[PDB]
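Chemist: First the structure, which I've put down as structure tokens, then a few questions once you've had a look.
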Amino acid sequence: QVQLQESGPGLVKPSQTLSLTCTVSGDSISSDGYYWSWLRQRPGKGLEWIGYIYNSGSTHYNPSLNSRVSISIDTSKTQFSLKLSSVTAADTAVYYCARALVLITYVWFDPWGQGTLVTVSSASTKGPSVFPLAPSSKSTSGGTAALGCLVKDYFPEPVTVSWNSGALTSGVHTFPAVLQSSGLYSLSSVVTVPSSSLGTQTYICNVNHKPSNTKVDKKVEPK
Amino acid sequence: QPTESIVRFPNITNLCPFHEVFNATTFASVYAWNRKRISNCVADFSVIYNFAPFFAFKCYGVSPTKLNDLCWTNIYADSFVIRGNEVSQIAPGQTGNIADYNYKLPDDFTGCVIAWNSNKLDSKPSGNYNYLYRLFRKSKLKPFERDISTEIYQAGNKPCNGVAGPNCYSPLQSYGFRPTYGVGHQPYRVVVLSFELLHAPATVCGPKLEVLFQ
Amino acid sequence: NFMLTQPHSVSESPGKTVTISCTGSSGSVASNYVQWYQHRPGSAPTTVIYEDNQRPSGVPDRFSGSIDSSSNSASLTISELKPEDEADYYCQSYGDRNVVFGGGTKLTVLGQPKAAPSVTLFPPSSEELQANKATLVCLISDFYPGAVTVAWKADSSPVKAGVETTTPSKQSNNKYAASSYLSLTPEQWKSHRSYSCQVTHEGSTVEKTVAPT
Ligand SMILES: *[C@@H]1O[C@H](CO[C@@H]2O[C@@H](C)[C@@H](O)[C@@H](O)[C@@H]2O)[C@@H](O[C@@H]2O[C@H](CO)[C@@H](O[C@@H]3O[C@H](CO)[C@@H](O)[C@H](O)[C@@H]3O)[C@H](O)[C@H]2NC(C)=O)[C@H](O)[C@H]1NC(C)=O
Ligand SMILES: *[C@@H]1O[C@H](CO)[C@@H](O)[C@H](O)[C@H]1NC(C)=O
Ligand SMILES: *[C@H]1O[C@H](CO)[C@H](O)[C@H](O)[C@H]1NC(C)=O
Ligand SMILES: [Cl-]
């Protein structure tokens with residue numbers, strides 16, 4: 001099946017140009033009936049169409065954004081991109097790419113990317129500081145124990161946290177961040193593991209802050 | 001035991017001439033609706049995307065989602081002008097003056113119906129009387145039938161001897177399209193696409209055909 | 001121009017049937033195909049209905065779309081309702097040379113059983129102490145309904161300064177989670193006998209304690 005993947009900068013200064021890209025796999029762009037589309041969801045708002053492009057090169061964009069929008073297809077035919085100029089805070093949103101089936105007035109979006117959050121702000125990016133949250137068998141079902149990571153003082157959202165490079169997924173729980181009065185975020189991620197393994201198995205949390213190009217791989221040692 | 005033949009498939013860059021149907025300088029009166037055969041071409045609907053502020057598009061007997069994968073022996077494009085409040089009649093199983101006396105889609109219809117408002121083209125403030133429809137007929141039309149007789153209608157009991165008058169009407173009414181009307185009485189251009197698949201080699205395919213050549 | 005309007009929220013009990021309507025203005029919704037998208041927080045939106053009433057493979061027959069021209073509406077209907085059906089649902093169509101989305105409806109599946117919270121309390125790591133900060137981390141999860149109160153103690157006295165607490169939010173399993181952070185200096189942390197995180201939910205209390213070394 002075709003699969004869509006956004007990617008682009010977490011943070012954009014007000015009045016500059018947002019640039020995103022969709023990478024298409026399992027398929028390629030061609031003059032086969034399908035269009036290639038950007039949409040977005042602003043915070044507390046609903047889904048909002050931006051524009052789409054057909055391989056003929058014809059574009060159609062949302063009237064309320066049309067002046068600032070420009071969509072294009074890469075000559076490899078495995079990517080298309082979005083440019084949105086003169087952004088303000090009102091353009092802060094999760095931006096989605098999608099495939100669109102388009103016939104006269106029938107447009108059906110499917111499948112969608114997972115979205116990438118874009119923040120319009122005058123502030124600068126700050127990477128996180130990561131601290132171990134060391135084993136406590138004082139709270140969990142039995143032959144089991146909880147350990148974790150404290151992801152502290154970063155901006156903007158989001159941070160990504162996997163454990164053992166993604167090999168560890170059962171028991172992972174990443175909590176919604178707190179937004180400090182400072183204006184920075186913090187969150188925690190915790191994993192539940194078998195206590196017999198605590199001596200013979202290494203637990204690492206992998207923190208990725210894409211906005212600051214910061215990665216931290218913190219080993220959580222039993223205290 | 002049957003065959004499936006590509007001997008008459010189209011060149012992939014040879015797109016169906018839908019645009020020429022849609023931007024015709026003048027459309028037919030609905031009583032004399034006009035039909036155009038479309039064949040030996042790829043049915044890529046991008047050629048009329050956003051061609052006008054379309055009002056309605058619905059398909060019957062085929063799913064628009066599957067269309068681009070599909071092939072046909074022919075497509076038939078019928079086009080005419082009707083009143084705003086009559087568009088709902090260009091569908092299977094309707095009644096009213098347009099569906100009974102002018103243009104009747106069959107119950108097993110396989111095809112789509114596109115309509116758009118064309119006030120800014122088809123209505124003079126003097127009033128465009130050139131567009132007509134048939135008000136009176138002795139009986140309902142059969143599916144896809146056409147009637148272009150201008151015989152005086154005998155509403156009453158006394159023969160009319162071909163002369164109009166009390167209970168003897170000309171059977172065609174004009175729309176007198178003036179731009180100030182309600183949308184229900186404004187002119188809408190309509191295009192009905194028929195998708196036909198006989199037991200013969202197909203000559204029209206959706207743009208999905210285009211991927212094989214890569 | 002052509003707009004589609006949905007109610008902001010709808011709710012129903014598991015096993016019952018709920019309907020979400022989508023009402024047009026400045027246009028006839030029966031004139032152009034309507035789609036329905038399901039959107040779970042944190043996930044790609046997906047399709048439950050296209051072409052007014054067609055179901056993609058994988059979408060159960062409990063979902064069904066209908067159109068009603070007499071009231072100029074479109075309806076998504078969900079029967080044999082499940083807690084995993086909680087999501088925002090959007091209708092979408094086209095009109096006046098523009099893609100048109102309804103504003104969305106949040107669906108809430110009620111009658112869920114009450115679930116008590118799990119509290120895990122972590123002390124400052126030695127490395128955070130070496131960086132002249134001290135954070136106590138209180139993680140609360142798996143409770144329902146989504147209402148907790150969190151209160152902190154130094155020794156036996158209430159601590160109100162330096163507390164950041166989240167409001168509850170649903171996990172993937174349809175229970176709620178929350179976290180609470182207490183900020184000390186390393187000198188405060190080292191100078192008390194203990195600190196305590198006390199979580200209250202539906203009239204019950206859990207209290208966990210930690211102490212230096
Ligand atoms: C697919 O396309 C080919 C040819 O495509 C040609 O090049 C394109 C870039 C476009 O410019 C096309 O318009 C153009 O035709 C079609 O084949 C062609 O068929 C005609 C007959 O119908 C051939 O004409 C012949 O030409 C000689 C030259 O003196 C005459 O004396 C003959 O009497 C005869 O009419 C033409 O040569 C031929 N072209 C090629 C390259 O074979 C083909 O029909 C089309 N496929 C379909 C399904 O329509
Ligand atoms: C209709 O279609 C094509 C556009 O490429 C052209 O041949 C013709 O001039 C068009 N008609 C008008 C009135 O523009
Ligand atoms: C298949 O091929 C034969 C030739 O042997 C005939 O043209 C027949 O009518 C074909 N059938 C179809 C459905 O294309
Ligand atoms: Cl205090």
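Please read every residue number as a count from 1 along the shown chain.
Using the three backbone atoms N, Cα and C, a Cβ is placed for every residue, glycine included.
Among the mutagenesis results in Swiss-Prot, B:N23 to Q (Swiss-Prot position 343) has the note: Reduced viral infectivity. The residue drawn here is the original one. B:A155 to V (Swiss-Prot position 475) appears in Swiss-Prot as a mutagenesis experiment; the accompanying note says: Increased resistance to neutralizing antibodies. Quoted from Swiss-Prot, the note on the mutagenesis of B:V163 to A (Swiss-Prot position 483) is: Increased resistance to neutralizing antibodies. Under the heading of mutagenesis, Swiss-Prot lists B:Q173 to Y (Swiss-Prot position 493) and annotates it as follows: Reduced host ACE2-binding affinity in vitro. One natural variant catalogued in Swiss-Prot, B:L132 to Q (Swiss-Prot position 452), is accompanied by this note: In strain: Omicron/BA.2.12.1. The note that Swiss-Prot attaches to the natural variant B:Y133 to F (Swiss-Prot position 453) is: In strain: B.1.1.298. Per Swiss-Prot, natural variant B:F136 to L (Swiss-Prot position 456) is noted as: In strain: Omicron/EG.5.1.
Can you tell me where each of these features sits in this structure?
Modeler: Listed in sequence order, the residues of the same chain lying 6 or more apart from B:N23 (mutagenesis position) and placing their CB within less than 8 Å of its CB are B:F51.
There are 11 other CB atoms within 10 A of the CB of B:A155 (mutagenesis position), with all protein chains counted.
According to its DSSP assignment, B:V163 (mutagenesis position) is coil.
Neighbour count (other Cβ atoms within 10 Å of the Cβ, all protein chains): 16 for B:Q173 (mutagenesis position). Under DSSP, B:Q173 (mutagenesis position) is assigned to a strand (E or B) in the three-state scheme.
Sequence-distant contacts of B:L132 (variant position), defined by Cβ-Cβ distance under 8 angstroms and a gap of at least six in the same chain, are B:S29, B:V30, B:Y31, B:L172, B:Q173, B:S174, B:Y175.
In the three-state DSSP reading, B:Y133 (variant position) counts as strand.
Here the Cβ of B:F136 (variant position) has 16 other Cβ atoms within 10 Å, regardless of which shown protein chain they belong to.
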Chemist: In whole Å, how far is B:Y133 (variant position) from B:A155 (mutagenesis position) when you measure between their Cα atoms?
Modeler: 17
Chemist: Long-range neighbours only, meaning 6 or more apart in sequence with Cβ under 8 Å: which ones does B:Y133 (variant position) have?
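Modeler: Within the chain, B:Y133 (variant position) has Cβ neighbours under 8 Å at B:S29, B:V30, B:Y31, B:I82, B:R83, B:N97, B:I98, B:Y101, B:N102, B:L172, B:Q173, B:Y175.
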Chemist: What is the separation, in Å, between the Cα atoms of B:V163 (mutagenesis position) and B:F136 (variant position)?
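Modeler: For B:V163 (mutagenesis position) versus B:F136 (variant position), the Cα atoms are 16 Å apart.
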Chemist: So if I take the recorded positions (B:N23, B:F136, B:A155, B:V163) and measure from each Cβ to the nearest atom of ligand 2, which come out below 6 Å?
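Modeler: Only B:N23 meet the Cβ criterion.
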Chemist: May I ask which of the recorded positions B:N23, B:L132, B:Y133, B:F136, B:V163 have a CB within less than 6 Å of any atom of ligand 4, listed in sequence order?
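Modeler: From B:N23, B:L132, B:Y133, B:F136, B:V163, counting a Cβ under 6 Å from ligand 4 as near, there are none.
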